[PDB]
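Shown next, in structure tokens, is the structure this report addresses.
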Amino acid sequence: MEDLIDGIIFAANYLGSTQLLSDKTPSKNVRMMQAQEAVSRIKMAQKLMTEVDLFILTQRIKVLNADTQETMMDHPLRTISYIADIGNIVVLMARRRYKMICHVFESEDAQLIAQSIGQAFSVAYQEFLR
Amino acid sequence: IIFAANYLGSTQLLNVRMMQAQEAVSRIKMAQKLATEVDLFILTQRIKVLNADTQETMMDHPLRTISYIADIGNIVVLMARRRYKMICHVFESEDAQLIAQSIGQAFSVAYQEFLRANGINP
Amino acid sequence: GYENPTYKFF
Amino acid sequence: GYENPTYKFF
């Protein structure tokens, strides 16, 4: 069986990524405006998406290509600062480039994906504390 | 944050507000059935609606003068003052709910900034 | 519907 | 959405 420690997987469609400058630890509302922004830039581009598997666990975030299963993205949970589900859309913001990097996905499991990452967050932050 | 929508129409005013948004939608709907493409720039400072092919500013509203936003189906009601002498712009959008949610966040952020200006810690 | 808490202050 | 509380000390 696979738990959140091993890593669990969700089907999702990568839509593209964007960037931004943000304070270190912003308030939640400003952090939602960031996500909403990434989604905006993504959509404008889609008017003016090949399948993937989302790998979530307490140790890292991975994106494998639904077909080949080749690792397309792998990020240490440490580098992931915020995650949000906007409708069926998922926004994953990371560090390194302050400049932040946002990957945007689309999924019927967007709500479950966020839940899963937040719980991953909890597990990793308490480990860190004790 | 920029979204695309179709400028439908506007009405004027001189639980109740939710109704006013409604009356505005209907008003516009009757307008349509009896008879342009824009892009909306949402920000903490303002809401800028422009003419898509031209890029000319159609309406430039300083967030502080906007009071209500509503997503009624695929429609969007933007209620703003002076034009208590208010105006209601109605837009049809693919993502009306996302647009309203985004303006609401702008409200939340600018309000935080508002309290901070008045010496209040938000 | 969303109300802007800042509108009433001006 | 959620904020990773750990992310800050890195």
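Just so it is clear, chain B uses Swiss-Prot numbers, and the residues here are 459-472, 480-500, 515-562, 585-623, in order.
The way this entry was determined, per its header, is X-ray crystallography, 2.3 Å.
Heads up, the Cβ atoms here are built off N, Cα and C, so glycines get one too.
What Swiss-Prot says about the mutagenesis result for B:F608 to V is this: Diminishes interaction with APP.
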Cβ packing number for B:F608 (mutagenesis position), 10 Å threshold: 24
Flanking Cα pair B:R562 / B:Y585, between which 22 residues have no modelled coordinates, distance in Å: 9
Cα-to-Cα distance of termini bounding the 7-residue gap, B:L472 and B:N480, in Å: 17
